[PDB]
Amino acid sequence: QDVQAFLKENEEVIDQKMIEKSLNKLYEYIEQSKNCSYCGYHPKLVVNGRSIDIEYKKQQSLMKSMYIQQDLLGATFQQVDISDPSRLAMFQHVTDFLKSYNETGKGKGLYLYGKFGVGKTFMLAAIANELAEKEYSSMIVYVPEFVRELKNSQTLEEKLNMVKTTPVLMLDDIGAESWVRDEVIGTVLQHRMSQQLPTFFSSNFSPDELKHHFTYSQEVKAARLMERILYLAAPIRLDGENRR
Amino acid sequence: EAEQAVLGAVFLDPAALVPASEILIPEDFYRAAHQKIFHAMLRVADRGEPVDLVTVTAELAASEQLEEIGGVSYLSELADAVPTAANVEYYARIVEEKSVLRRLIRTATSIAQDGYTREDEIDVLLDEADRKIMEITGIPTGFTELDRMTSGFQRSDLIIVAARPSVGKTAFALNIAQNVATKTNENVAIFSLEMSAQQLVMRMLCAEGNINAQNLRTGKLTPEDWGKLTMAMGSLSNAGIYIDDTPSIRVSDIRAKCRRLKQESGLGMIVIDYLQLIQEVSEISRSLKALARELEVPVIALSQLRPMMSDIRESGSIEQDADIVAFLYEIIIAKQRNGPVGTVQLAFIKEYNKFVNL
């Protein structure tokens, strides 16, 4: 019965036969502790070639945000002002889906792309409390502070297991430091498209810019990192006066 | 001197034959006056039919047997002894320990002669001559969950836990006995022999206060665990759990030490150090099963091991008089002298020493 559940859960990723081949793994996966003791790791399934392996208000509570300041993550929707195509062409993809969000059927996220300061992350931290009216283990992260300590080493076998297939991922900022990121997030964004999952984005630049800036050499490994980030959704503008 | 006494108790029950029909048969008679008496007893309770003193005495007057025993004078003195009651079985075993012998001993007399009489045979003189020889109710375990299958830990049992070497059972045998002294009332005796009195104090606070991701050994924690602590030791006084380690006190001594408290508090639980460090086990461990029955205390007289049953039932008892026996790896109570023998879904954080359910 567990196999049935898992099969259909990841049937977008698994090749029926792959499931039966990695049966031992998936069965050992469910049989062991699905939790940890730091709350130090938890088991998650990953597809490696042809085999599946196992790698390790009263609304903001059981959440587990990574590498972020403690109390900045409190934002609502009445308080969020409604302005330009920064906020009048977005509440058309946000509200069509509210109390209607499935797993076993991919959903539409968003990619907030634009300037340096206006309002990158106020439409990924506000909705993280719509993902707090129902309460998901919604992740909120600084990717400027993510390609540094995970280059380090000690512990490194499994460091991004909460940055893959969590019910929600409100990715914020990537503006610091053929890249050290093609067997990393480029295969992280692979499990966000075959185990039935959507993700959330916001950063400093834009789709056109980021493709022209990633991975350089003397190789289209710079123009494959970013359609792993232009698939589940269509990016829309952010415009308005400065906020500093 | 069993036979002089044994019948006395059997009399006034009317059910001192339930284990006694199991123990003694019409062969179990060293004596001569006694053998037909019991057959006049056994003929009765087969309807049955009813059971009392006399239903046998006028039965004996009938089918050829009354002076055979010297009148009713000794038929009276079958009764006149048993200066006791709290034994239980017990007792008829004395007669069975006058019995078992000769079913394994009277069967070796012919042979002692089957060499100068049966001269004359040899091999078949073995095939047969060796054959004969043989012949919440119900106090919870702390949980609000383990409260509806069996319930208790009621009022009297023997419990012996065996999981992988020194794990969370080490915690659990005692994490059975937590929500009883502080969070309700009943003072529970948790004595020790391995983990001393100066070894079971800092880690109950690890188990209580939202304080353990630190840890607590350094003296001073972080600016939060002192704002959130008054849970761990504040009500410890008005509770009722205290710790001892009289090196390794024997099976009679603690058995005789749980008499200070049985008068004082009533004695609620006895969480003992593994009955294996206490001083081949179907013998030594049979002095804490019955202490539960008279002292009226749940007695956690334990073990130190995978888990499997006739595997701790290996060199000793365990699958016998011993009551409920669970199996930690999820609590696999694949044995519980309790009724609903079953597994309860659980887990563990290991972060703040607090265990989980589902």
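Per Swiss-Prot, chain B residues shown: 15-149, 183-326, 338-363, 374-397, 413-441, in order.
Per deposition record, X-ray crystallography, 6.1 Å.
Positions of Cβ are set from backbone N, Cα and C atoms, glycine also.
In sequence order, B:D292, B:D320, B:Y321, B:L324 are the residues of the chain that are 6 or more apart from B:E241 (mutagenesis position) and have a CB within less than 8 Å of its CB. The annotation active site, nucleophile is assigned in Swiss-Prot to B:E241 on the grounds of a curator's inference.
Here Swiss-Prot flags B:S213, B:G215, B:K216, B:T217, B:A218, B:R250, B:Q362, B:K418, B:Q419, B:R420 as ATP binding site. Annotation for B:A218 (ATP binding site): same-chain Cβ neighbours under 8 Å, separated by at least 6 residues, are B:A254, B:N436, B:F438. When secondary structure is read from DSSP and collapsed to three states, B:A218 (ATP binding site) falls in the helix class.
Taken from Swiss-Prot, the feature ssDNA binding site covers B:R381, B:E382, B:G384, and the record attributes it to experimental evidence. Reduced to three states, the DSSP call for B:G384 (ssDNA binding site) is coil.
Listed in Swiss-Prot as a mutagenesis experiment, B:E241 to A is described as follows: Loss of helicase activity, reduced ATPase activity, ATPase partially activated by DnaG primase, 4-fold decreased ssDNA-binding.
One entry in Swiss-Prot concerns the mutagenesis experiment B:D320 to A or N. Its note says: Loss of helicase and ATPase activity, still interacts with DnaG, 4- to 15-fold decreased ssDNA-binding. Of all the Cβ atoms in the protein chains shown, 23 others lie within 10 Å of the Cβ of B:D320 (mutagenesis position). Taken residue by residue with DSSP, B:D320 (mutagenesis position) is part of neither helix nor strand, so it is coil.
Among the sequence features in Swiss-Prot, the mutagenesis site B:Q362 to A is noted as follows: Partial loss of helicase and ATPase activities, ATPase and helicase partially activated by DnaG primase, wild-type ss- and dsDNA binding. Around B:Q362 (mutagenesis position), a 10 Å sphere centred on its CB holds 17 further CB atoms from the protein chains shown.
For the mutagenesis result B:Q362 to K, the note given in Swiss-Prot is Partial loss of helicase and ATPase activities, still forms homohexamers, ATPase and helicase not activated by DnaG primase, still interacts with DnaG, binds ss- and dsDNA in absence of nucleotide and less well in presence of nucleotide.
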Candidate with the highest Cβ count within 10 Å, taken from the binding-site residues B:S213, B:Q419: B:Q419
Cβ atoms near B:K216 (ATP binding site) (within 10 Å, other residues, all chains): 25
Span of the ATP site, taken as the largest CA to CA distance across B:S213, B:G215, B:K216, B:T217, B:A218, B:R250, B:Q362, B:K418, B:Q419, B:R420 (Å, rounded to a whole number): 32
Number of Cβ atoms other than its own within 10 Å, given for B:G384 (ssDNA binding site): 19
Cα-nearest neighbour of B:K216 (ATP binding site) within the listed recorded positions, B:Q362, B:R381, B:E382, B:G384: B:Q362
Distance from B:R381 (ssDNA binding site) back to B:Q362 (mutagenesis position), taken between C-alpha atoms, in Å: 13
CB contacts for B:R381 (ssDNA binding site) [other CB atoms within 10 A, all chains]: 17
Distance [Cα-Cα, Å, rounded] between B:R381 (ssDNA binding site) and B:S213 (ATP binding site): 19
